[PDB]
Amino acid sequence: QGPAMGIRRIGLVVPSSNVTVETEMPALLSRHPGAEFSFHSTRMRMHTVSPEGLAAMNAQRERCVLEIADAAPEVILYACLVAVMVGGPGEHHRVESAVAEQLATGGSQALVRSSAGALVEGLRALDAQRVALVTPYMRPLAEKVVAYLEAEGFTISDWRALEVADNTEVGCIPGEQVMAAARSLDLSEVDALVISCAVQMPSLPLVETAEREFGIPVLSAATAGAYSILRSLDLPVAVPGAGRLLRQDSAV
């Protein structure tokens, strides 16, 4: 198509209290052998992962979009997965389209992705039908994630909810806790494990060790987001250290 772009600019629309995605996204993508990235954030305030915390956070969408658009990123990621999925089946399409339209009214060419939509995208690239989930959420929010994915055609075999409503606390969840949850799952005939549905719960270093342990593909909201960003930018998905999903273009 056109001239090689140089540094690829990624926009991140993130909960104010989130520290994990701005850490994990650069760490994961820094291992791309053929592309360089920069990361630019806008904050929507949230510290409590509850219906009301998420509603208050989502209401800042229009503000955040105008802010990050000013940076002319190539793709913009709506980072919080449950923020979208709490709105019920189909919500990522409504949110993504609302962002695209707002960007278009301001003359921006930026692409739009969301963690929720990216998870679907990653699960489908994996040819996954039966899926198991680990989440830091309170149970009712976990159940909405489950219902969302069922509507997209997935069978959710089993899931865990750590019930950690405070987002700062979510960021401090140790890998041992996450691994203990993943190990409590029944994984028989599960095609893929979502080791973290939330972008605040750390999981990146567990992805490789968990694939070796469980013998299935392992992804998170963050690795799904990375996959989606790569696909949106027409870049090869061949990044080491981030599970099978990030090596889909290995043979290429």
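One is the number of the first residue shown, and numbering goes on along the chain from there.
Positions of Cβ are set from backbone N, Cα and C atoms, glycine also.
Features of the protein shown, as given by Swiss-Prot:
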type	residues	note
BINDING	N18, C80, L81, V82, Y137, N167, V199, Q200	substrate binding site
MUTAGEN	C80 to S (Swiss-Prot position 76)	Reduces catalytic activity by more than 1000-fold. No change in substrate affinity
ACT_SITE	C80	active site, nucleophile
MUTAGEN	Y137 to F (Swiss-Prot position 133)	No change in catalytic efficiency
For the binding-site residues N18, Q200, the one whose C-beta sees the most other C-beta atoms within 10 angstroms: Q200
Binding residues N18, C80, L81, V82, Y137, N167, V199, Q200 (substrate) - maximum C-alpha distance in whole Å: 14
Under 8 Å by Cβ from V199 (substrate binding site), same chain, sequence gap 6 or more: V14, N18, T20, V21, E24, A79, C80, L81, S115, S220, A221, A222, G225
Other same-chain residues whose Cβ falls within 8 Å of the Cβ centroid of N18, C80, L81, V82, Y137, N167, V199, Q200, the recorded substrate site, in sequence order: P15, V49, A79, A83, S115, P136, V170, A198, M201, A221
Rounded Cα-Cα span from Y137 (mutagenesis position) to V82 (substrate binding site), Å: 9
Nonlocal neighbours by CB distance (under 8 Å) for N167 (substrate binding site), same chain, sequence gap 6 or more: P15, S17, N18, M46, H47, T48, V49, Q200
